[PDB]
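A quick write-up on the structure given underneath.
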Amino acid sequence: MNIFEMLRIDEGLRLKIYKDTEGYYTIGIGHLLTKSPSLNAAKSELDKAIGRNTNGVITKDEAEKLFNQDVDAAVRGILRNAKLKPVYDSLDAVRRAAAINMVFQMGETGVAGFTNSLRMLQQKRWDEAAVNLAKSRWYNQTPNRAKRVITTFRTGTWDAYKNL
Ligand SMILES: [Cl-]
């Protein structure tokens, strides 16, 4: 298991434009295209991302290319964020994957507002951190995914993904 396999499980793989859990146009392995309700706007974002006129369909190779870029972007975002970087640096590699997963899903700003959870994570108060993380819109809207990510933070193991 690693961050790529982890996010592949959590996000799935779809080669045609679809709507994510929030109703936003998305493609590949959870590549958000736009929050706009316009399909044409989403197709435009897709073409710009891929570098060709796609009309809403991409290949597996293309989906994986965007995925790699997105994972890179999430890590880079954590490292450039004053609130997130110290907490991330404080973590072991397994829990770092859980951190990247969160940022991948909700963005740097969204995660950076988990102030109390972040403190508990840096303190290595794993059970307390886990309890706090679940007190969120995030957990309520995507409980099964959040539960996996939280278990990863709580245990520092891949137990929540090992079977799937
Ligand atoms: Cl389409």
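All residue numbers here begin at 1 and follow the chain in the order shown.
Positions of Cβ are set from backbone N, Cα and C atoms, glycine also.
DSSP classifies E11 (mutagenesis position) as helix under the three-state reduction. The active site, proton donor/acceptor annotation in Swiss-Prot covers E11 (among others), and the record cites experimental evidence as its basis.
Annotation source Swiss-Prot lists active site, proton donor/acceptor at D20 (among others), citing experimental evidence. For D20 (mutagenesis position), other Cβ atoms within 10 Å of its Cβ number 16.
Feature annotation from Swiss-Prot assigns substrate binding site to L32, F104, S117, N132. Cβ-based neighbour count (10 Å, all protein chains) for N132 (mutagenesis position) stands at 19.
For the published mutagenesis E11 to N, Swiss-Prot gives the following note: Loss of 84% of enzymatic activity.
Looking at Swiss-Prot, you'll find the mutagenesis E11 to Q noted as follows: Complete loss of activity. In sequence order, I29, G30, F104 are the residues near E11 (mutagenesis position), counting only same-chain partners six or more apart with C-beta under 8 A.
Mutagenesis annotation in Swiss-Prot: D20 to C, described as Nearly no effet on specific enzymatic activity; the structure shown retains the original residue.
Looking at Swiss-Prot, the entry for mutagenesis of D20 to A, N, S or T says: Complete loss of enzymatic activity.
Looking at Swiss-Prot, the entry for mutagenesis of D20 to E or Q says: Loss of 99% of enzymatic activity.
Here the residue is the original one, while Swiss-Prot reports the published mutagenesis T26 to H with the comment Facilitates transglycosylation more effectively than hydrolysis; covalently bound substrate. Under the DSSP three-state reduction, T26 (mutagenesis position) is assigned to strand.
A mutagenesis experiment is reported in Swiss-Prot for this position, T26 to E, and the note states: Complete loss of activity at neutral pH; covalently bound substrate. A 10 Å cutoff on Cβ-Cβ distances gives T26 (mutagenesis position) a total of 22 other Cβ atoms nearby, all chains included.
Here the residue is the original one, while Swiss-Prot reports the published mutagenesis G30 to F with the comment Almost complete loss of enzymatic activity. The enzyme is destabilized by 1.5 kcal/mol.
Here Swiss-Prot notes a mutagenesis experiment, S117 to F, with the remark: 10-fold decrease in enzymatic activity. According to its DSSP assignment, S117 (mutagenesis position) is helical.
As a published mutagenesis entry, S117 to I appears in Swiss-Prot alongside the note: 500-fold decrease in enzymatic activity. Within 10 Å of the Cβ of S117 (mutagenesis position) there are 23 other Cβ atoms, across all protein chains.
According to Swiss-Prot, the mutagenesis experiment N132 to M or F carries the following note: 2-fold decrease in enzymatic activity. The DSSP secondary structure for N132 (mutagenesis position) is helix.
Closest by Cα distance to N132 (mutagenesis position), from the recorded positions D20, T26, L32, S117, is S117. Checked against ligand 1, the recorded positions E11, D20, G30, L32, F104, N132 give no residue with a Cβ under 6 Å from it. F104 (substrate binding site) falls within a helix when secondary structure is assigned with DSSP.
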